[PDB]
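Novice: Attaching a single structure in structure tokens format; questions to follow.
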Amino acid sequence: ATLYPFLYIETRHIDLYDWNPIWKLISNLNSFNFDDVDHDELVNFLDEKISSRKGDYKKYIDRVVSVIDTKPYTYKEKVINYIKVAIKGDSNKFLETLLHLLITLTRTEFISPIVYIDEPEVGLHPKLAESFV
Amino acid sequence: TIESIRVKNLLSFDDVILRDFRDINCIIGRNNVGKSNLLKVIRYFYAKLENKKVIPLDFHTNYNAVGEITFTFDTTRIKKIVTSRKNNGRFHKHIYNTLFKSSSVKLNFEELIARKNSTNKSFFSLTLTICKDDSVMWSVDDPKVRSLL
Amino acid sequence: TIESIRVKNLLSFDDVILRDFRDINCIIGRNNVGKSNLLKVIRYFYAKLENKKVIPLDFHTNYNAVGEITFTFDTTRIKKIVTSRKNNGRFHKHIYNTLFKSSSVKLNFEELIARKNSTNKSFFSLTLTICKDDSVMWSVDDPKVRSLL
Amino acid sequence: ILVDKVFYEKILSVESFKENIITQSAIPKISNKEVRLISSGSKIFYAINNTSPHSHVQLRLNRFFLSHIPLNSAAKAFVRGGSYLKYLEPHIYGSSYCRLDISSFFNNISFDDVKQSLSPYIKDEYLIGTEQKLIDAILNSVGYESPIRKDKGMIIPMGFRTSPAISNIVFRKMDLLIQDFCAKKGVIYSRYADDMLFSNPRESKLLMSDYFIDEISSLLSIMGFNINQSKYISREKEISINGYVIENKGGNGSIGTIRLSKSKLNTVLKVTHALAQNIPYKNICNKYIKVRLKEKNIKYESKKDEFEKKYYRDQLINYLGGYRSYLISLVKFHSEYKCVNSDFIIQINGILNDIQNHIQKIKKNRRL
DNA sequence: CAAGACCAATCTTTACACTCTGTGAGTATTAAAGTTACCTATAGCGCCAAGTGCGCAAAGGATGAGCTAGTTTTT
């Protein structure tokens, strides 16, 4: 299952405000170990970057955590947060981005997914479908 | 049976007029936003006809102060039905009093006969105006006419 | 920092005034429609403060022509913060331009010295008026003041 | 659009004032030795020389600068796509008609109003050193110090190329105010140059009351404009404006009609009758039309009795073609909007056929 | 004769300062990053140098040719 993932995309009833398939595809197709990043070191770096007094962002984060106490982040959530903080921004366009990202990322890895797309031409001009292909 | 639809300074319209409608009118194009805007304009007009509280549409430019929607109805068959001497009913007389009463009492005895009873087509025009302060005005100040239409 | 809320001729209100708010306020009663109407009034006022297109509220009776929503904010702490010879910032000097001033420039040198007492409270009032034609009027014609509030 | 120093350096002033920029010299104003003083009745027209640095700058400003500033849709004069027919069209739905005029429209335009209107579209910077600004340099090419009107200072004169666009830009604010006022009353308003037309579709006497005139005067007093009390017309169910007749018998959901009076077409009918009665072309072109070939305009004698005849033939055929173009413009307007009487359509179709036949006969006679 | 009613956009947001890290009573008090950021374009005709011009409007041969110009509105 982890070597040959299966991805299903529905084009008619698609939620453009959800990017979960993109995040899953990015997380699965990575060649980095995100566990080597020290949380304390990154927090210290951010605190030194934004401070009118040494040790102010750390206090704010600690006060927030003391009342937002919930389950710890999983590995996938951590890598998603790192990707989001690294990138600069968050029907046909969504599918094109999915296909292009799948082709680009699956070039230096031995994971070969399988993708099923249902009715890619829903609500599209014929020239738009030709341009997509 | 609408004949003319005119939109001025609303959404993505500056001055757009649609006429010469047929039975199987078909709409194609690349700009889907225009089709959506036309549908929204029609739905807004028909919601304001039935006295429903809806959000007024936006303006194409802010250097004007009005937005007008004009509808023309071909009231020819109904006039022939009502004005006939054979039909004596409550609904026919009410329709005559609502639609064809005001426009017919201002004519002499020459234009009514042999000038509007042979082949003429009767039209009814209704205009809806949206102001800058989100105010809605009608060209005809009678809810009964709007309800009947 | 908000004291008075007044509603005249809207929904199920003839003339209702709420004041003397505490840290914790509990609302009880069997008339849930009144609570829902109060929530709707507050949400409508705060949506109009942020320049959002929303449906105007209905009138309690049609023998009037206006519907008023009045809000009063306590600005003592902000006045003390801004008008001190200690804070020289872009945001400090903008609140005095928008929220304050135009009320101290009209005062002489004897009212200002008497308005600096430690037992003085400063109030700001906003009024929203709804007309019969679904028009919206404000007592203060300045979007910057509304955005800051 | 935002004009900066480079835009005036390259686009607005490419070669006319390039000498005065490198030398660090102020841009001169238009002197009294470069403008004519044409007179027509009680009207004075200022004509600039066709070979002058300011004329090219004015043309470039008209084409590249004074063509992108937004206007108001109530203004249908001196704008692409506007016409007198579009100025009369919206009022077919009304039952009461009112007409107003502005006295001395171009002479009462304040120069500071023009400067304030054009300021947001021009960058605030010094074009030449620290003596002249870009806005002042641009504005010195549109004004003129009238010797006969020294009391009023310097104004934008009629007859220049950039005057209509400036007038529309200045009067956009007043058009917005008047349109906002008329919207609440349910009155359709249109403006052509300095003429205002108001139409009421409901059955009321608002347009015949002094309250409307007082309100319009109060609105126009902000910018210093006045109405002309000798050209005030207010009628019901029928109005005539320079031969254009707009009629609407009244009633809910009633659509009016637009036609032309018989006096409007009198000259062309007379010309057609004279041509059908075999009247000499000299008399036709001198009496009915106001075209005359003066002997001073003749340059070289060469041959005598061959250029006058062809000149008169060309003038007659040009007049007929222009009037045919006007009539078919009316026909196209009808096809677009369908607000023209059917009998008038039949009459103009017959007139067009007669005019075309006369043109063909003239061409055949000239060929023979 | 005077008169309330004096446009939209001008790029967009967002936000405490200090020594004290929690609190502030000016006679008249925004501003600096970020992200963009817009397009204007040509007239008689032909020729040779090919657009930055020159010549000519008799051909043609470098200054006799010859030489018109629509309607309506504002005004």
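The residues of chain B that appear here are 2-150 by Swiss-Prot count, in order.
Backbone N, Cα and C atoms are what each Cβ position is placed from, and that goes for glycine too.
What Swiss-Prot records for this protein is below:
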type: BINDING; residues: B:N33, B:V34, B:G35, B:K36, B:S37; note: ATP binding site
type: MUTAGEN; residues: B:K36 to A; note: No longer protects against SECphi6 infection
Novice: Cβ within 8 Å of the ATP site's Cβ centroid: which residues qualify beyond B:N33, B:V34, B:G35, B:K36, B:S37?
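Specialist: Neighbours found: B:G30, B:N32, B:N38, B:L39, B:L40.
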Novice: By a simple count, how many Cβ atoms lie within 10 Å of the Cβ of B:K36 (mutagenesis position), its own Cβ left out?
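Specialist: So the Cβ neighbour count for B:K36 (mutagenesis position) comes to 12.
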Novice: List, in sequence order, the same-chain residues at least six positions removed whose CB sits under 8 Å from that of B:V34 (ATP binding site)?
Specialist: B:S13
